[PDB]
Amino acid sequence: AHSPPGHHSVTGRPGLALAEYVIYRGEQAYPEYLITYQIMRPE
Amino acid sequence: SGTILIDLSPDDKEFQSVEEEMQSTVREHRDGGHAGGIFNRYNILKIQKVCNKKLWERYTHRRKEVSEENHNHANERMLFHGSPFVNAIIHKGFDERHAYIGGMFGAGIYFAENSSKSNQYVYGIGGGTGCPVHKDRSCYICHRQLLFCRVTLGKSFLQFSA
Ligand SMILES: [Zn+2]
């Protein structure tokens, strides 16, 4: 798909949740850091 | 390919600021951890800098275009991306194949401020069938990977949701 006319991206505005974003061109993102991790079982 | 991965030392300020973004942006999810697992924090195993000359110049070229359409404002963010295709992304970059066709906000490439949001997509949409080894969306053993990405938003369409 394309951005809404006159826009370069979409902001998905979220009580505790932060925003999600959508770009329609892959050149508008660079993968700076690769993070290797495990999720931790709570205490 | 052109891509090299540079290991950051845990002692490096860059390692510590990326870890802090990863740890501080965990939240509880409305699925009670169905997609991404049950956790309040991560065991960070490694942070690598992704270095690809071509892909960087591809990024900075598009950033200048957006910037010049937006009173010299790229509106650049650092955001999380989870995908089974992280290996293809670091080598070939983001493209049509990395789009979320069924996405709430349209068929494009999705990024999250919440690391725990991107974590839901590492094994696919809704966490798919979980880790390839144990078939467990809440696996505490298997090594997961997230991208921390420089994203040009430019003029962003504000969509209110739920
Ligand atoms: Zn596993």
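Chain B is numbered as in Swiss-Prot; the shown residues are, in order, 951-1112.
Header says: X-ray crystallography, 2.1 Å.
From the backbone N, Cα and C atoms, a Cβ is placed for every residue, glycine too.
Experimental mutagenesis is annotated in Swiss-Prot for B:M1054 to V, with the remark: Loss of activity. The number of other CB atoms found within 10 A of the CB of B:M1054 (mutagenesis position), across every protein chain shown, is 13.
Summarising the annotation, Swiss-Prot assigns Zn(2+) binding site to B:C1081, B:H1084, B:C1089, B:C1092. For the recorded site, B:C1081 (Zn(2+) binding site), the DSSP three-state label reads coil. Non-local neighbourhood of B:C1081 (Zn(2+) binding site): B:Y1073, B:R1087, B:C1089, B:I1091, B:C1092, each in the same chain, at least six residues away, with C-beta under 8 Å from its C-beta.
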Which residues in the same chain, at least 6 apart in sequence, have a Cβ under 8 Å from the Cβ of B:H1084 (Zn(2+) binding site)?
B:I1091, B:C1092
Of all the binding-site residues here, B:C1089, B:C1092, which one's CB has the most other CB atoms within 10 A?
B:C1089
Taking Cβ distances under 8 Å as the criterion, give the subset of the recorded positions B:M1054, B:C1081, B:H1084 near chain A, ordered by sequence.
B:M1054
